[PDB]
Number of protein chains: 2
Amino acid sequence: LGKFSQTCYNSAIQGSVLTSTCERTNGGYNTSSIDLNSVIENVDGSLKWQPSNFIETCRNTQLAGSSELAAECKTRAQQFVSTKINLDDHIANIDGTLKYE
Amino acid sequence: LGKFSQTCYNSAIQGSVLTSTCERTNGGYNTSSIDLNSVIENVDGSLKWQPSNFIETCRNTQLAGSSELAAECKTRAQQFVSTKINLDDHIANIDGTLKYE
Ligand code: NA
């Protein structure tokens, strides 16, 4: 559904970063931001949205230790198996901000 | 390339969201989060990092109007052309916080 600009203002892009000042559900405001590097993609010169399947096919997410993600996900033979990934692998700290590279 | 957890503490995974409080470059701290649904994916049951080429093949990004990304991207034949996309198609404000949905 999207529609952020409807309830936001003073938006800006910088590199692939988007930042805006957005209304709460109460009456105040907050300034967040999203990296668009992992959400849009370039196909022959045109931008498109990227598909994803983590929220929709995996479950019961958890952090083990300092940088290990753990969950259970759905296979091709449509059964849930246990899987794990080191988030240190590609998640970095870039001046107090968490960044995917 | 990566290894955030050597300057971050108190990390937490909730849903697809990772949250951590990190070491600013000077001496201080900042608490961030990154939505992993667009960073990792599941391939037959196993979680894999997702590749993407936007900032790697595109340049000169601009917010045009209220909600439109504009940029120039390289076509398979290595030529920069024009390309826009409406961010409001999937960027949302969830309680003062921008989300991709
Ligand atoms: Na992605």
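Using N, Cα and C of the backbone, Cβ positions are placed for all residues, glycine too.
Quoted from Swiss-Prot, the note attached to the mutagenesis of A:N30 to A, Q or V states: Prevents N-glycosylation upon overexpression in yeast without changing anti-HIV activity. Mutagenesis annotation in Swiss-Prot: A:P51 to G, described as Protein is mostly monomeric and has wild-type anti-HIV activity; the structure shown retains the original residue. A:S52 to P appears in Swiss-Prot as a published mutagenesis result, with the remark: Protein is exclusively dimeric and has moderate anti-HIV activity.
Between the candidate mutagenesis positions, A:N30, A:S52, the densest Cβ environment within 10 Å is the one around A:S52.
The Cβ of A:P51 (mutagenesis position) has 9 other Cβ atoms within 10 Å, all protein chains considered. On a Cα basis, A:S52 (mutagenesis position) lies 27 Å away from A:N30 (mutagenesis position).
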